[PDB]
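Below is one structure, written out as structure tokens; comments come after it.
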Amino acid sequence: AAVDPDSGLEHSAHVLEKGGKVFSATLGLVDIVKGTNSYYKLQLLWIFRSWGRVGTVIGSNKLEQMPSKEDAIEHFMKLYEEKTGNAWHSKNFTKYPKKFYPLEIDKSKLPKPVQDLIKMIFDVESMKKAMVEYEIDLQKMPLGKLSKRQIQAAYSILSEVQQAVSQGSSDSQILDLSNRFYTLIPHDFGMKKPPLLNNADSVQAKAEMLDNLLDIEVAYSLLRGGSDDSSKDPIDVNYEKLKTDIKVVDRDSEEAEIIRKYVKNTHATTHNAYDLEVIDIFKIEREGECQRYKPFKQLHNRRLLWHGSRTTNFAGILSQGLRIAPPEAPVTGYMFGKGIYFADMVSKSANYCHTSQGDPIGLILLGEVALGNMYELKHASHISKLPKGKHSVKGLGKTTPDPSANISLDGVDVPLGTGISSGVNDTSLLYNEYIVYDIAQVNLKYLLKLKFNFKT
Amino acid sequence: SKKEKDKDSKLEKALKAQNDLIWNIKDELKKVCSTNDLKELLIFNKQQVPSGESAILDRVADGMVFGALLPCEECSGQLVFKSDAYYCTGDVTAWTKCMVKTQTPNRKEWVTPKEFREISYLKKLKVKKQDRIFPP
Amino acid sequence: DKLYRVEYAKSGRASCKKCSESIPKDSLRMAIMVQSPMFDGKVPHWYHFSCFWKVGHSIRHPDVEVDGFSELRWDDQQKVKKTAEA
DNA sequence: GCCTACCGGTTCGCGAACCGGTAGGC
DNA sequence: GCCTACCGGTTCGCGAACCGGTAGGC
Ligand SMILES: [Zn+2]
Ligand SMILES: [Zn+2]
């Protein structure tokens, strides 16, 4: 990291490191019961100690010049152990009672709608606000990159909590995790106690948070970098970073009529809270997504299907394609386990854009997803391995788009019929889900931009 | 209301009986014993030595009157009287404190070391076997 | 846990939030617990037992609201109890 | 969280005093 | 051959100063 500007000496003297280990650490300690949820930043610029209640004006700091440089090591490594409980070098770290725990810090030539697309998916302040509702620390999480090994642990602790929740484990066991999680991922509850992760969906909520938080730092990773030479334009620099060929399908286009049909037709009878309005249609072509999908163009039963996700995710969904949840992450929230999920109805998928009456625009995808020999399921069932010869899973719903009106598109079956009853009604799904357990099976075709119209 | 008000009134008798029994015993030790004595008193009785003067005699007084507190069932820490119950102060884990709480904790009898040339004066304060009484 | 707190001065060092004079040792004093602006912790606001009841605070039932009440001496408990009502 | 008055345990500093060696006086 | 007034130095006694660990404040 760099110097904490609370020192008032940030652009003056550099933060110091002895060869490898950087003399700076950011500690944290939470007790759900006491309510305490507190930071402690230590640096060796001079020795600088910061402390207080994460996400508030509660706290204070002490900048302090040293008598010499070897006295710095003495003061630092002492303060550290006093506060953390460990020595400055350790093979594996160990938390100690009421002691802290250290957190592991690390002229443009394009169309106007395409510029708006970059505008929309690379506004990181929009993504920040996005987080504020999760109560993640807003202050120093943009400049402070939380580690990968760390976040994986943050995930694990979640997945531990679901396991604990499912088999009604001890309040202690649960307490410990809630403490472990908030310590590891600083939240901002102002002056009120961190809440226990006791629910099934509270975990899901915090899982979602991590997913989203991960993609923001992924959007930064893209944005920060390249080769800053006075030649290309700023919007073009960020376009090239997306590593995809995006084009604007014209409204006059005959294929564009189909999508708008797919949109207008496949809106849910039960999702009447809003009303769609296709502002744009983009034809999207990822770097080498056709090199990896060639295998499955042999595969039968290919379907053009909707998939929605937060506008914040689309910065990374473009650069890495659609990804499956990490293995550490909890399976809560998923119906049939971790894998790419797709819907035949634009509404159902549209709800994953997470729009509101103040943020009206949203992005939704359409992917040639090679379903193949489908595994059909009525009730929710967390699957590990697919049965033999099955390349996908299908969640059978009550309403299905009319199979006797299934139009084709470039050798892809587009089910843009309006809803009729399904062949079996013993299911606990109202609408279809299409799940692939391999990132290769999906091939993104169209990216839509949708304005929502609510009634409030 | 006859038996109700009697046990009601006769308990507030026994509550005061207890309150200023310990108080007598406290400032008896303050008169006779230095803090180091009291510290080594508790240690001998396998009791966590608290930080604080007041709190040290508060646990010696409790120790003598009711008993040397046996360690906790799960976390193996030190239960401590706090206002209306005995709360465990140990550590079920590094991350989270233990939350055990009781009015009837486990305990063996309080063993004064031989070294007491005024334990015959303190214990001569008409003190018999009795358990902690609590508020209503 | 509780908002208020009462004990015999652990030292005659801390001063009184109303009048600002040193609360002498082993004296009955009362506290109101506040957030410290300086660290993530509650801190007591020590008042001379005399001064406590002029700040406008009214503890309806001391034994359930004020901490350290049971640990006090019996006759001192009654002082608080009565003075709680006036 | 960090700051500091207080506690006991030891050393320090200095003046009385204790002592032995002595050299002028009878 | 004593005595004794004078002086240099080792000792002793006792409060002042020092000091590290910490209970109590904010
Ligand atoms: Zn315990
Ligand atoms: Zn006062």
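Shown for chain A, in order and in Swiss-Prot numbering: 531-575, 584-644, 662-1011.
Recorded method for this deposit: X-ray crystallography, 3.2 Å.
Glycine too: its Cβ is placed from the backbone N, Cα and C atoms.
Residues or ranges marked as active site, for poly [ADP-ribose] polymerase activity in Swiss-Prot: A:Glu988. Annotated NAD(+) binding site per Swiss-Prot: A:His862, A:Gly863, A:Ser864, A:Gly871, A:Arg878, A:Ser904, in sequence order. A:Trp589 to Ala appears in Swiss-Prot as a mutagenesis experiment; the accompanying note says: Decreased poly-ADP-ribosyltransferase activity upon binding to damaged DNA. Abolished ability to mediate DNA intrastrand transfer (named 'monkey-bar mechanism'). Mutagenesis annotation in Swiss-Prot: A:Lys633 to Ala, described as Decreased poly-ADP-ribosyltransferase activity upon binding to damaged DNA; the structure shown retains the original residue. Under the heading of mutagenesis, Swiss-Prot lists A:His826 to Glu and annotates it as follows: Decreased polymerase activity, leading to the production of short poly-ADP-ribose chains. As a published mutagenesis entry, A:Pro882 to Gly appears in Swiss-Prot alongside the note: Does not affect DNA-independent poly-ADP-ribosyltransferase activity. Under its mutagenesis entries, Swiss-Prot includes A:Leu1003 to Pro with the note: 1.5% of wild-type activity.
Proximity to chain C (CB-CB distance below 8 Å) holds for none of the recorded positions A:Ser864, A:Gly871, A:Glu988, A:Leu1003. Candidate recorded positions A:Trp589, A:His862, A:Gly863, A:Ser864, A:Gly871, A:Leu1003 yield none lying near chain B, with Cβ-Cβ distance under 8 angstroms. Chain tracing stops at A:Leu575 and picks up again at A:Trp584, leaving 8 residues unmodelled; the C-alpha atoms of these two are 5 Å apart. The secondary structure of A:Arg878 (NAD(+) binding site), as reduced to three states from DSSP, is coil rather than helix or strand. Rounded to the nearest whole angstrom, the C-alpha distance between A:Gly863 (NAD(+) binding site) and A:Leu1003 (mutagenesis position) is 10. Rounded to a whole number, the C-alpha distance linking A:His826 (mutagenesis position) with A:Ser904 (NAD(+) binding site) is 11 angstrom. Between the CA atoms of A:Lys633 (mutagenesis position) and A:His862 (NAD(+) binding site) there is a gap of 42 Å. Largest CA to CA distance in the NAD(+) binding set (A:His862, A:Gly863, A:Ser864, A:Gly871, A:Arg878, A:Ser904): 18 Å, whole number. Two residues, A:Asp644 and A:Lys662, bracket 17 residues absent from the model, and the distance between their Cα atoms is 36 angstrom. Of all Cβ atoms in the shown protein chains, 21 besides its own fall within 10 Å of the Cβ of A:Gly871 (NAD(+) binding site). A:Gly863 (NAD(+) binding site): 24 other CB atoms within 10 A of its CB, across all protein chains.
With a cut-off of 8 Å between CB atoms and residues at least 6 apart in sequence, the same chain places A:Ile895, A:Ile994 near A:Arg878 (NAD(+) binding site), listed in sequence order. In terms of C-alpha distance, the listed recorded positions A:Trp589, A:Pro882, A:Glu988, A:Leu1003 place A:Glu988 closest to A:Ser904 (NAD(+) binding site). The shortest Cα-Cα distance from A:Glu988 (active site, for poly [ADP-ribose] polymerase activity) to any of the recorded positions (A:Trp589, A:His862, A:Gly871, A:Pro882, A:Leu1003) is found for A:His862.
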